[PDB]
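What follows is a single structure, written as structure tokens, with notes after it.
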Amino acid sequence: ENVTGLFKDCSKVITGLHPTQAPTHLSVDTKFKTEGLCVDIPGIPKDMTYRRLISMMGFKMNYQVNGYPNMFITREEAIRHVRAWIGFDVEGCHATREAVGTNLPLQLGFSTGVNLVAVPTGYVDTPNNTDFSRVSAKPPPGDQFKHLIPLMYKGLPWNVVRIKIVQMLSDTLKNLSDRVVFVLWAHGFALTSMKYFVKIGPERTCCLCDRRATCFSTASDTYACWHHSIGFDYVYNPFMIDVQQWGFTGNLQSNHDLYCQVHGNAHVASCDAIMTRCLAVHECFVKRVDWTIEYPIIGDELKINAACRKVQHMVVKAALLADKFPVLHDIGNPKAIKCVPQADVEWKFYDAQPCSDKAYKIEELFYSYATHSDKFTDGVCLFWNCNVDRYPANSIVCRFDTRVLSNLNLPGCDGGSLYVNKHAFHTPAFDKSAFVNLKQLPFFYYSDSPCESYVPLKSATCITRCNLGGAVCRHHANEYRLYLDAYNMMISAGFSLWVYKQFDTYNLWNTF
Amino acid sequence: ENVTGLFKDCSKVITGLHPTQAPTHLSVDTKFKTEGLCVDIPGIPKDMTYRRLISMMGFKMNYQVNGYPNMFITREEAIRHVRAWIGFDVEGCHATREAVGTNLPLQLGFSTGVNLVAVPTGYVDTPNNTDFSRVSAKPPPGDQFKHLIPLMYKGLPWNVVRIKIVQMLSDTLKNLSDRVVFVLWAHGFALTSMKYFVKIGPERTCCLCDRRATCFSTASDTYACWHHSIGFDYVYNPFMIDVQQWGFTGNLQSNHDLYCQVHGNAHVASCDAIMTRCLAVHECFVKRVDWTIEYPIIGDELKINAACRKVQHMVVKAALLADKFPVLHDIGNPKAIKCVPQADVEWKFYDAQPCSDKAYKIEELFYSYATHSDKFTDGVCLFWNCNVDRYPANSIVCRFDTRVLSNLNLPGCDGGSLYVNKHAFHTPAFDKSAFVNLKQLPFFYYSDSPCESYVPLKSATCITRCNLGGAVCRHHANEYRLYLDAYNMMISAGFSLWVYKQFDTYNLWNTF
Amino acid sequence: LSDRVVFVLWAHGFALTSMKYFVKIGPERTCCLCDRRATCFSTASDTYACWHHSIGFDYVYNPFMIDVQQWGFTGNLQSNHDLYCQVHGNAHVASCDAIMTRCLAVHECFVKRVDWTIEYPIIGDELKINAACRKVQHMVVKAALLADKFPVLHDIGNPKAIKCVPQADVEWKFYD
Amino acid sequence: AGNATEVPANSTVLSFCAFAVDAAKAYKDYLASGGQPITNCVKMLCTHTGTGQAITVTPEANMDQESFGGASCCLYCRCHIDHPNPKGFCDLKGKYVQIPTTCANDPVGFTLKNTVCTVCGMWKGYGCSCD
Amino acid sequence: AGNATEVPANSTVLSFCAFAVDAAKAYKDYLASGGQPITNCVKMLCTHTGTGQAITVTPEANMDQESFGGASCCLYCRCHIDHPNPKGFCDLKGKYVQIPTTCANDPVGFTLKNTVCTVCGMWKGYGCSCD
RNA sequence: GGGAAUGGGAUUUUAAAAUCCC
RNA sequence: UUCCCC
RNA sequence: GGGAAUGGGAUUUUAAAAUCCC
RNA sequence: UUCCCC
Ligand SMILES: [Mg+2]
Ligand SMILES: [Mg+2]
Ligand SMILES: [Mg+2]
Ligand SMILES: [Zn+2]
Ligand SMILES: [Zn+2]
Ligand SMILES: [Zn+2]
Ligand SMILES: [Zn+2]
Ligand SMILES: [Zn+2]
Ligand SMILES: [Zn+2]
Ligand SMILES: [Zn+2]
Ligand SMILES: [Zn+2]
Ligand SMILES: [Zn+2]
Ligand SMILES: [Zn+2]
Ligand SMILES: [Zn+2]
Ligand SMILES: [Zn+2]
């Protein structure tokens, strides 16, 4: 049929509108139509006191305009901008008394964890202009929606609500991305609610810097980014993805529960937003690591990457001098390069599948503790950023703590986390039971290089042959501070270091 | 100009494509079409987020290329490769809510008994390429298809489905044939599903041996046979035949039930595949044995034939020497070849159906116990590989057990089996009610040859002159072992030996 | 953990209706292989056992229970649980509702304040952990005071004026 | 429930200009990129013997003009958004608007682009004789 | 339901090449055996005064060339199969491809057999002059 | 309260209907 | 007839 | 085409209704 | 509203 529910008249008046007042041809009264046109009848005066509610349901954002960005994006662009993902859900209420036939936004929830309750407000048609005003409404007729019953008396005016939305989005995303991606399940009512707080147009620039404009103010027609959006009320040019359009059957919870167990509490807007983002992250990221997609630097990724390599070199160089194992096993190394080339030890490499390394010396190993307990009975093992069920008693382990959230460590699926440094690594949930056979590694600095020279260093953790005397030179006094900062940065990023229980520093004091 | 349903655009978008993105002249929008050509309008942008599902229904495999074998073979050719026959049936689901107008494979079934469920996956034209991705789908409406509703929540990815298909085909067919012939009932959706796991090309050879290539691996661009197809993901150069093209009307179940009562349970893919292969076997082999068609010696056929010859010779010689029948009726043997020429007995020969020879050498005999019980009261009847409803009480019978399946014995129609030993013989279902007048033939050896000649034999079933002494001579001691091996091979192959109830070996012992 | 079971319920009607299927009652008994309280009953042998010896037993013998809704709550379980806790959810699944019920009971009984009047039995390794904590605290406070020589040490949160190192040259302040 | 008032062919542009900061610019950019104008306007039937003024209380079209209802030719009344008028009132609504016959394909765009003459009461450049 | 894309005269060659391991070799062998070229391409009406480059964003056909839509001159876009490029993307889709008017009867085969000179953007052996 | 969808093909008769197969 | 959203 | 069913309890008000819990 | 049978 040649009708749509967009801009539907929900008023209870049995008659239509006058030809000089009806917005469309389907809105004019039947008494005026004649042979497909409308004829002015002096006997029917136009109405000057009517109020007609207009439905904002049924938007179609499929415009193709030359200088305008498109709101809906492809899945590859969403994978690129995963740092900007904010789940979004809306729970609504039904217009009841003076108008029936539309739903109004009641509780808007985001994956950040907030719920904003708004006064039921609609767009009514008056003889002068469309008026944005409060309308009578009732909660949906269902038991599942009974928790929405109090919220009808707890809403805020939309002027407050949209300013709070802009504040929350800017405070969440200003150190992560230059845009917002809304992760939706069903976009119809989400778009109907976005009509209340989202405006679009050509791409712009912030009024105080060179960043992309993300917010618009109607008090003064100015555009700003996340950093300069204080007092701004509208979201300008957002992006969105609909997850249900990825071939899903059933509802949101039935699909989320197949892959995750730590989120629940359906029909709450924030909880469903978290569920939507979790399902999207699972569908786009928990398969394998993709090195064809690269992410921009937003912080201390370079320092973390350097500090990890520095610690990995120093710990292994100290361990191979402490007890002098004749052979070691390196497990989980993507490429066949030993951490310390100068070591006089037999390196044997094992991995499930290397990162396309030409050196095929790496043996196949799909490790499991109950299966490979007798594989590495002798010699020190290395597990650097390798995630297994349990480590043996003779290992040196670096493990990332998924419970440490930061700009690099986004929330993940089923208790895991999405670590985005240069690529996106999905890490399963941290378990301390995997470290029952090990102990936490202490901090220490070690070097054998010759040295030549504001308080001088006074610490028992500087294991150097220079420190055997009563003083230490300035070269090691600076390099120890550099390694201390590197170790602090590495442990603050979320990395935990574990060593075998027999490890101690005294043997290192015997290396001189 | 007429159009075809192949590669149909199933997407719900009302407009066409840009002239730079339309794959054909029918796909471009009516804005650009002009005078049978297209125009580049400067202002109109091209779409960059469309997802257009493409219909894979309507393939025509009637190509004629010199180096490329044809998939659809004739039934005269399929009869020669009956050992490669695998029935194949697919159930489907309908694309919905983002595209309407195509069907996707849901459950794949084979005559081997397996069922594989796949997630609904389609080919989607995108502005960069064609994406093979999961799409929205629903089960067909109708009561008969309601059992397909649970299958929407348990599908596997297609990359796993085709690995399992190749594994199952190689496990079934590596000891039967060097190819696969798919037995189909409607080849339309069968071809639409074969698009997902079948590749074609010129004839190749296995990478590790000189056998015909039946499988292809995309991960290594290599070809293999059934023996070497571990980890291969495509079926390379298969053959197929459509049984419904043989003149059938109605559905598959209607035509199958006319001849067979064993199989049923329609609309499950494996059951339909079993019914299709059963109907093909009935149409090709239940009529009569064709001696003109020979089959390759896959394994142990010559040994079983020699064992059968030796056992028949020994048992007929022993019976004729022990009981001294006046006449032996070699029922069912058109040839007058006496298995023991020197026996003091006359021979008569019959055929179940009239042969091409019009001479009076043999007499017609369509034996049934209700009509020919008293025609052979005297003497003995040699029912070697002749199937009757019931045998008389004076017979020596060898009967094949159709319940003993092997590489030489394939499942047949209505409980029978197709035994392929240099020829294809369809044998009716085995019933133990046909031997109520007989008894199982004991294993024994008899020697009438002169005894002129390493462990000494200590078995009392060796009816020979040297057994009446301290030890059996090493000639008979090894000939008895050879006959025991022949007997064990024959009765393991499925042959059952029966003799009249008054048979006893002691009458042989008085011969010496 | 214990020698009994206390079932934490929200509406004991259907809970009792279900307990009819797997609960037996009677006078107080003793385990068949030891001197512990009997918590399980076996119909196949007419014998009673504790938690340690209940292999193959099919009934729970003499359990205890408490109804939390009788403590003055109004509304449903999820409504009252969400007032204090944000970790648990997913109502109308039985295990999740049980977790919410026990969480609400724990909140109503223990989140207020620690009750020093109620003591609990030493199930295992409690005295060793207490002695270890005492020794570690003494060593680390002595080492810090000897190394850095602070003028004042603030023993925050300790109502008692018990000095872990009496001979340290430092003044002590105590708070609650 | 309710009465449907819009045709599907208007679903795109009306969804566009409703979200746009500047609906007048958005409509012109939509037209300039190959989009079709707004349909389903109310068209009046008359003897075409009127005065010819741009906006009138009664249909008063000339021989080369067609009268439309004023509410259907205002873009903001179609998109149900804020009028940029000084008090938010509408000048077309409650009146009948005269569209030239050659411009009758896009009556919304004609009212957006063109203006009226305050001392003669008809469209500038499209019939006003004072210039 | 749905809109048809192809004509019956392409049913064989598009079914063949969509099943082959090597679709370019399959199409060449199909043509060698007397098969007919893939028809129903998207040809442009242009002024034939362009620069004559092989692949452009606008129809730039020389007088000795004819301009086609790129997605209609790609076998892999025509058979809806994977592109043999390492990235899997198409160099022809979204562009205009100029085919010499002598080889304009089979543009799909021409785009398979030929290649583009990097320094001038012409088809090698067809309008290219760098040696 | 809001909204969407109801697959593919062949044949015959007078775009539609019927029949048949999947 | 069926599904999604509230 | 035929047929069946739509749980348990508490409280209040005037058998019924409403509210609340499961 | 849901299920069974034909
Ligand atoms: Mg929700
Ligand atoms: Mg079937
Ligand atoms: Mg419960
Ligand atoms: Zn800024
Ligand atoms: Zn989750
Ligand atoms: Zn030094
Ligand atoms: Zn091989
Ligand atoms: Zn059968
Ligand atoms: Zn002998
Ligand atoms: Zn006990
Ligand atoms: Zn809790
Ligand atoms: Zn207006
Ligand atoms: Zn004027
Ligand atoms: Zn291409
Ligand atoms: Zn060149």
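So for chain B, numbering is Swiss-Prot's, and the shown residues are 5927-6379, 6390-6448, in order.
Cβ atoms are placed via backbone N, Cα and C, with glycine included.
Swiss-Prot lists B:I5967 to V among its natural variants, and the accompanying note reads: In strain: Omicron/BA.1, Omicron/BA.2, Omicron/BA.2.12.1, Omicron/BA.2.75, Omicron/BA.4, Omicron/BA.5, Omicron/BQ.1.1, Omicron/XBB.1.5, Omicron/EG.5.1. B:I5967 (variant position) is surrounded by 12 other CB atoms, counting those within 10 A of its CB over all protein chains shown.
For B:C6132, B:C6135, B:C6151, B:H6154, the entry in Swiss-Prot reads Zn(2+) 14 binding site, with the evidence type experimental evidence. In the shown protein chains, 20 other C-beta atoms lie within 10 A of the C-beta of B:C6132 (Zn(2+) 14 binding site).
Around B:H6189 (Zn(2+) 15 binding site), a 10 Å sphere centred on its CB holds 23 further CB atoms from the protein chains shown. Feature annotation from Swiss-Prot assigns Zn(2+) 15 binding site to B:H6182, B:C6186, B:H6189, B:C6204.
Secondary structure from DSSP puts B:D6198 (active site) in a helix. Here Swiss-Prot flags B:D6198 (among others) as active site.
If you look up Swiss-Prot, you'll see B:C6377, B:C6402, B:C6409, B:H6412 marked as Zn(2+) 16 binding site, on the strength of experimental evidence. For the recorded site, B:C6377 (Zn(2+) 16 binding site), the DSSP three-state label reads coil.
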| note | Which of the recorded positions B:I5967, B:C6132, B:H6189, B:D6198, B:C6204, B:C6409 sit near chain D? With a CB under 8 A, the answer is B:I5967
| Candidates B:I5967, B:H6154, B:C6409, B:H6412 (recorded positions) - the one closest to B:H6182 (Zn(2+) 15 binding site) by CA | B:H6154
| task | Taking the recorded Zn(2+) 15 site as B:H6182, B:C6186, B:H6189, B:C6204, identify the other residues of that chain whose CB atom sits within 8 Å of the mean position of the site's CB atoms, giving them in sequence order. | result | B:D6183, B:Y6185, B:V6188, B:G6190, B:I6200, B:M6201, B:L6205, B:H6208, B:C6339, B:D6340
| Which is it, of B:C6151, B:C6186: the one of these binding-site residues whose Cβ has the most other Cβ atoms within 10 Å? | B:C6151
| task | Measuring CA to CA, name the entry from the recorded positions B:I5967, B:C6135, B:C6204, B:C6377, B:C6409 that ends up nearest B:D6198 (active site). | result | B:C6204
| request: List the binding-site residues B:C6135, B:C6377, B:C6402, B:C6409, B:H6412 whose Cβ sits under 6 Å from any atom of ligand 9, in sequence order. | output: B:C6377, B:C6402, B:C6409, B:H6412
| request: Name the one residue among B:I5967, B:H6189, B:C6204, B:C6409, B:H6412 whose Cα is closest in three-dimensional space to that of B:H6154 (Zn(2+) 14 binding site); these are the recorded positions. | output: B:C6204
| field | Residue pair B:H6189 (Zn(2+) 15 binding site), B:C6151 (Zn(2+) 14 binding site) - Cα distance, angstrom, rounded | value | 32
| field | Length of the line joining the Cα atoms of B:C6402 (Zn(2+) 16 binding site) and B:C6135 (Zn(2+) 14 binding site), in Å | value | 52
| request: Please report how many Å separate the Cα atom of B:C6204 (Zn(2+) 15 binding site) from that of B:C6151 (Zn(2+) 14 binding site), as a whole number. | output: 27
| message | To the nearest Å, how far is the Cα of B:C6151 (Zn(2+) 14 binding site) from the Cα of B:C6186 (Zn(2+) 15 binding site)? | response | 34
